[PDB]
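To keep things clear, I will list the structure first and then write my remarks on it.
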Amino acid sequence: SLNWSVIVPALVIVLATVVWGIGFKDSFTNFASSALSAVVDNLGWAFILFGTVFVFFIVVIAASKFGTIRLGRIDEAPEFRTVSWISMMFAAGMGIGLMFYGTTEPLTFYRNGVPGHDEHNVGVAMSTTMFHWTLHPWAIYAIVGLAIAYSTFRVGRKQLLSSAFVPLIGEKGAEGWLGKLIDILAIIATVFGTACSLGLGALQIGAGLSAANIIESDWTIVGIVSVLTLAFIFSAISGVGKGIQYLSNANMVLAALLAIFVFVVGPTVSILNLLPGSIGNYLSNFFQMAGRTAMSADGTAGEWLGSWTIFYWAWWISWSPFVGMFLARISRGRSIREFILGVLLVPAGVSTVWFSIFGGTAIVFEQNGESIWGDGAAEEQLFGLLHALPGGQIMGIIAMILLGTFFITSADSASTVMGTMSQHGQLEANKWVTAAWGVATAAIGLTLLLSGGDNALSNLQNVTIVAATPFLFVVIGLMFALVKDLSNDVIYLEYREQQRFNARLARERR
Amino acid sequence: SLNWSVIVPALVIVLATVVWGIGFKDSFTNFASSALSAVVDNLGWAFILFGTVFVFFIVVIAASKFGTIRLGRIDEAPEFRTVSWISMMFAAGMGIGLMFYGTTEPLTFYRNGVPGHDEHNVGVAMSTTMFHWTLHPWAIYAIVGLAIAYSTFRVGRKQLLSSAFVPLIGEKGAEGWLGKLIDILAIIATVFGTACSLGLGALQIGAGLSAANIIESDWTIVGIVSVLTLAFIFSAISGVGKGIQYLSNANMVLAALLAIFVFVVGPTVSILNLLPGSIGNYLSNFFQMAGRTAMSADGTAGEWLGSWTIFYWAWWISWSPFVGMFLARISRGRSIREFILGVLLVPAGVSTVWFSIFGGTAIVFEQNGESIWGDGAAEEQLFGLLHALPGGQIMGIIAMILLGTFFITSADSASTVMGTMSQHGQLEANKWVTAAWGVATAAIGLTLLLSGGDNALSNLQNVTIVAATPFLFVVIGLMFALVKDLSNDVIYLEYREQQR
Amino acid sequence: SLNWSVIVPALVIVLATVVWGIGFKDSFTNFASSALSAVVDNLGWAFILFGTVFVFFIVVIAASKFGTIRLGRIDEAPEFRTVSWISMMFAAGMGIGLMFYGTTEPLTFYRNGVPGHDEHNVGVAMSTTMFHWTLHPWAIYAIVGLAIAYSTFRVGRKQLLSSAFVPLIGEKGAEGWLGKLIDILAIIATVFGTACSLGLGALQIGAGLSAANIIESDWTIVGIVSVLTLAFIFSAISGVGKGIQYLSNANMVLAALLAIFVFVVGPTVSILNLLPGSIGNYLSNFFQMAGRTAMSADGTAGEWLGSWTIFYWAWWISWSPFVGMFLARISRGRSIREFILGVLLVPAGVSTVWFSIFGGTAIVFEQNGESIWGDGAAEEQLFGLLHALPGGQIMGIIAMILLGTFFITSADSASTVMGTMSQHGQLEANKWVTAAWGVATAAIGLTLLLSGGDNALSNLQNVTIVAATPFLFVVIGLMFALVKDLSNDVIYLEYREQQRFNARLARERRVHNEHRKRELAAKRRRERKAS
């Protein structure tokens, strides 16, 4: 039961960018990235304004009476344990992203500084990175993750993003001009969003290899590294099961090694001192950073935001469908309040520690003179931070392998989700159609890395913002659909009608 | 049934300042404005400290159990629709004030800067203006608006500010040393508060005319512009009814034209980018600006505050009686929570957009070189912002007419309120006594504009702070009376006594 | 019934530091203060991170359902009146501390400035002092004060800090590797914490005398001033009762005189203008100061924090046992919510006014040129602020006497608490064992002032951070024990079970309606098909 109504237009746009970028109209793709700077100028306020709205909206709901509502049958107990649920939360907290920017981002802000602040500022350097990897991102994943976890568990609808727009569009009739389109953009936004992490994984590994087999052009090398792990996703999907479960555990171990290694070896105390700093400062500059637009100070932030804030915002939106589908399944029959409150606190905890370790020591070195700053190369900075520590050559390989495993897990999980959306929300997607999207995502992966050539990272970040632009309004509209569904929920109505009886009972007696 | 006990002392003080200012002791009036700088030094902390207290106090009540209480009969449904109620909220959001400072204020802060911050700072420039036209002002209007809407709807007392002090002063016995005095100051504070907006409307129009009939002295011109609309308030009160209803609708349209025109024509994107900025930054610098006193940094803010923060604070207080009487009638039998939460959110929404458009583009031009800064003239800056845009000469006239309509609506509405306070809270005041206060307010209007002459704006802002000083403590005390009334409501009071 | 199990190890460590500091290994004591800078480097984040946690934790509990719980018998009415309870709250708000730093602290921040800010900044100068004497300190006193006031009133256990760890350690079995140790550290942390205030009282008075009998070496003078009030604590404990009650009232009067005097005489308006400033600014820089560590800006704050933030934090922790025992008795059968909400608001109100008056005028003078800055001497700055005002020579003596009374009240109250912990939580401690700890505390008092010599203040602040380090984790663990006790309360456990049954009953009733509408629906489909 393959819904080709979504598959066709999806692959059409997917393969389009692939061919229109990999070759022929190569320089034309980089022209679209230039005309893309227009969306940052126009819909710039959109990503920023609503970007914070997601945080307030998801907190208001969690705090309101809707929080008591169970995600499924009335008064249903969660399947997985409380601790087990939190453990699966860390699995989502770790990704190729933290491996990439985790060490560079906090450093680039300490060296260059952020719009409206002095340079060499530890406090602001952390508050910014925190502002990009904590509440805001997960506030978007919670909205989507809740929109699904409610419509498919509580109401009992199909596992399609369109099924969440039932209240708005039309009950069951949401399969015309919209609905299908929502499911179409859902896949397109996901394939590009995942292609980003996969692409970042390539440059990350490539720069890691340029720190082992020194040296080689490395143009073909990129195509190699990609297909290497791209081919080993099949033997971890079809012929072999339990791939996501096993590899995820291995990832947590390797990620724990790097985190601990840098922690004990590097400036331990300094890292620990950053825990209260990054956290406290984050709460201080929150609204100041939330009000940061291309008008402060004097339209100077425009360039900065477009390559940082605006980027992440779009990158999370394009990734919301995947993370949403994930958090939904993990939170079976779990209170809305504990679901939201658990999605914003647990993951945000990992991002805090991770950045305080890598992005922390990287700053400590910048202070002591041993600048890890690899002449700009963001990918070479993670390994540079390792080689600067006793046993760096070793951990450098471990971190490199961890990337290869992430590339597989990320692509695997993202594929099982995309395949589901292509099968009318079938929970048990075929390991064949799943692998199909696997190469389809990696295809767009290299296409973005080759079109940019030397500026692969520049073009990669750009294309991401493109596919996310349309899906942005989807999440904004998904915000209303989630409000109407709740306002028409059994427990909710039963509450307002029971409260109206209590406010009328002691009224007549008076 | 005219309560002359309040009328006499009111007109006595009103006409006093009129004559003692319009002529004879002219230079003596400007001497009182100098000795007025003493109230900014002494009671300076009062306006600032409590100024924020109003915000916390009105939010705590709205959040507390008192919020569930209906403004009238137990479990009574509001008269007007939810959307209709919000629409009437915008009618109060729009005024002569936004037309005046809406374009200049955000600019003067971007050019000169605020105490304790660098200049040419967009973020701080917005946070400040927001700090003056959002929560704080309406937190004062909500307290008064609720004090009335409760005492006259719930309890069922007369529509007099003194009737709200029943819990404190004395039940029904609040008509001696106090009560009447509270009603006296209520009118005096209102007539001066309204005279400010009317005065600002004059200078605004006058500067608009100096951009059409260029040129003429303009001394008599001011007296003309005023009496022109001052005489057409009668034909919109007595001989003609539905004045407030019709004109209010026309005001919203014209105000929508200016707002949209500048929005689409000017830097659209920039304006939109200021929505998250002004809002976000406002929440960031809130407590920092709330703690801003004449001691930071190093008693340097004293001069700045006295001509900005301290000013608005007094200007809102002197206007609280009017806005309070208004919001009360509009919110018939409406939950206290939705009343407060609706008074702080709806109007504050307009002020955000309005300042992000006019005060926004004005900054965008300041950045691009086309400084609209009309050599200091605040009134000439609004029109300068228009003439800088395609079709400015047209909108300049539209905005000018909109001011004339505001001058009438503001004076009309303010009069119907003052007349009510002079008739033992009679909801249906006479269209004759109403028009009486009409000229009485405009009288003080010109008196403040002529006494200053060239510094008409300087003297106008000053006299305002004077009449508000006494009423300040009234609102502070009105804060306690609103707490006792609520703590002694219906089911709540009886429940405590039954537990005693 | 003296619990020597705690007394012995306590006096052993107490007398140890006394002898090992007063003489012989004198320079060795100052060596421990150098190796002490290591705890500020290592556990530095601990004091800062959790330091704010205490604030959030104590606010969450007060806001939660636990707040409705009464501190004693179910639905028990408080003994003292609401106003009387607030009055006894001010008695705790006033101390030797405010007399010492109240005038200097806000000044040193206006002159030198704080890490990450410009100098001569009034706003930041107040926010910092506020950050040290408001929520944070009392958030620690509330946690301890509640841990006791609940375990001894509600549950009905002995008045020992160890009795509060019953949930964690073991029910009644908390008297082995732990428990006793918790009671041991409780006294040690208290004796050192009190010794600080007593020591500060000495230097304060000594500098006051150097402003009257000008002049004299003053080395022996310190030993005199101390023993003078140290000997008059006995005649105010044994031979005379009602000492704490009477003197406390006298302290409030004298403290009111100084506060008002400086208020009316000095820059009145300026002080009043600081009320909104200090308060407002405090809320603004709260999280910014809460995130202040030895990494901002660029590990430069390390030195500053170690001599300010880190100090107070440890000083409050080492004093938590005493203040906790106090607030507990004062809040008999009083709602947890009104207890916490009353401990964080009332005292924080005094600290705001006190600093806005003394620390306020001191800045006003610094602005007008008449710098009260007594060439660094912190003790000579309070009197300098007085002598600068009409009738300073008079108030200088009054403030000096007020210090002597505080020295007695502080030592007296601290002793009655330490003695209680040495008698299995006996509420009625002996006036003999109480006086015993009196000299025991003053002993460590002079020991810290003589070991430093010229840098008496430097060494005094250091030794304090030492004894508090271990007790820090005790308060962190006491945070968990307070959560388990509450989660297992009668009124509480009834509230949850009730909230469940009420949700199951409604659950059942709803299911029956869905089958009702479904049965009734398909029924009308047969009436229309067969009409």
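Note that chain A is numbered according to Swiss-Prot, with residues 57-272, 275-568 shown in order.
Heads up, the Cβ atoms here are built off N, Cα and C, so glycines get one too.
What Swiss-Prot records for A:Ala147, A:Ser306, A:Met310 is Na(+) 1 binding site, and it gives a curator's inference as the kind of evidence. A:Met310 (Na(+) 1 binding site) has a Cβ environment of 15 other Cβ atoms inside 10 Å. DSSP classifies A:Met310 (Na(+) 1 binding site) as helix under the three-state reduction.
Mapped onto three states, the DSSP output places A:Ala148 (Na(+) 2 binding site) in helix. Around the Cβ of A:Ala148 (Na(+) 2 binding site), the number of neighbouring Cβ atoms within 10 Å comes to 21. For A:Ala148, A:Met150, the entry in Swiss-Prot reads Na(+) 2 binding site, with the evidence type a curator's inference.
For the recorded site, A:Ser376 (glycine betaine binding site), the DSSP three-state label reads coil. The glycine betaine binding site annotation in Swiss-Prot covers A:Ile152, A:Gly153, A:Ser253, A:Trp373, A:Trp374, A:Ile375, A:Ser376, A:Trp377, and the record cites experimental evidence as its basis.
While the structure shown retains the original residue, Swiss-Prot records the mutagenesis experiment A:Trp101 to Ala with this note: Mainly monomeric, shows a decrease in activity and cannot be activated in response to increased osmolality; when associated with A-351. Within 10 Å of the C-beta of A:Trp101 (mutagenesis position) we count 22 further C-beta atoms, all protein chains included.
The 10 Å shell around the Cβ of A:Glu135 (mutagenesis position) contains 14 further Cβ atoms across the protein chains shown. In the three-state DSSP scheme, A:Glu135 (mutagenesis position) is classed as coil. Swiss-Prot documents A:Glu135 to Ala as a published mutagenesis change and attaches the note Strongly decreased betaine transport.
Record note (Swiss-Prot), mutagenesis A:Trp194 to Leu: Strongly decreased betaine transport. The unchanged residue is displayed. In the three-state DSSP assignment, the secondary structure recorded for A:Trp194 (mutagenesis position) is helix.
Around the Cβ of A:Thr351 (mutagenesis position), a 10 Å sphere holds 28 further Cβ atoms from the protein chains shown. DSSP classifies A:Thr351 (mutagenesis position) as coil under the three-state reduction. One entry in Swiss-Prot concerns the mutagenesis experiment A:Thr351 to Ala. Its note says: Mainly trimeric, but shows reduced activity at high osmolalities. Mainly monomeric, shows a decrease in activity and cannot be activated in response to increased osmolality; when associated with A-101.
Among the sequence features in Swiss-Prot, the mutagenesis site A:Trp366 to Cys is noted as follows: No effect on betaine transport. When other Cβ atoms within 10 Å of the Cβ of A:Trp366 (mutagenesis position) are tallied across all protein chains shown, the result is 23. For the recorded site, A:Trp366 (mutagenesis position), the DSSP three-state label reads coil.
For A:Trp373 to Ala, Swiss-Prot lists a mutagenesis experiment annotated as follows: Strongly decreases affinity for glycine betaine and betaine transport. Using a 10 Å radius centred on the Cβ of A:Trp373 (mutagenesis position) and all shown protein chains, the other Cβ atoms total 22.
Within 10 Å of the Cβ of A:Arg387 (mutagenesis position) there are 17 other Cβ atoms, across all protein chains. Quoted from Swiss-Prot, the note on the mutagenesis of A:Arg387 to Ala is: Mildly decreased betaine transport.
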**Asked** Mind pulling out which recorded positions among A:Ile152, A:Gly153, A:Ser253, A:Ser306, A:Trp366 sit under 8 Å from chain B, Cβ to Cβ?
**Response** none
**Item:** Unmodelled stretch of 2 residues - C-alpha distance in Å from A:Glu272 to A:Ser275
**Value:** 6
**Message:** If you count other C-beta atoms within 10 angstroms, which of the binding-site residues A:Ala147, A:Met150, A:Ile152, A:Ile375 is the most crowded?
**Reply:** A:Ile375
**Complete:** Across A:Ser253, A:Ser306, A:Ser376, listed as binding-site residues, the smallest other-CB tally within 10 A is for A:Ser306
**Request:** Enumerate the residues of the same chain, A:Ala147, A:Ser306, A:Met310 excluded, that satisfy the criterion Cβ within 8 A of the mean position of the Cβ atoms of the recorded Na(+) 1 site; list them in sequence order.
**Result:** A:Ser143, A:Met144, A:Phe146, A:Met150, A:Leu305, A:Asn307, A:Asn309, A:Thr467
**Prompt:** Using DSSP, would you call A:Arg387 (mutagenesis position) helix, strand or coil?
**Reply:** helix
**Request:** Going by Cα-Cα distance, pick out whichever of the recorded positions A:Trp101, A:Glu135, A:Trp194, A:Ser306, A:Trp366 is nearest to A:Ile152 (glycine betaine binding site).
**Result:** A:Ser306
**Fill in**
Out of A:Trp194, A:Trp374, the listed recorded positions, fewest other Cβ atoms within 10 Å surround the Cβ of A:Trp374
**Complete:** Among A:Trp101, A:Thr351, A:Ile375, i.e. the recorded positions, the one with its Cα nearest that of A:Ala148 (Na(+) 2 binding site) is A:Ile375
**Fill in**
Checking the recorded positions A:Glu135, A:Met150, A:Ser253, A:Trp374 against A:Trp194 (mutagenesis position) with a 10 Å Cα-Cα cut-off, in sequence order, leaves A:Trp374
**Request:** For A:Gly153 (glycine betaine binding site), identify the closest of the recorded positions A:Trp101, A:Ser306, A:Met310, A:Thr351, A:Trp373, judging by Cα separation.
**Result:** A:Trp373
**Fill in**
Running the recorded positions A:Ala147, A:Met150, A:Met310, A:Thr351, A:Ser376 through a 10 angstrom C-alpha radius around A:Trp101 (mutagenesis position) leaves A:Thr351
**Request:** Sorry to bug you, but what's the C-alpha spacing from A:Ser306 (Na(+) 1 binding site) to A:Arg387 (mutagenesis position), rounded to the closest Å?
**Result:** 16
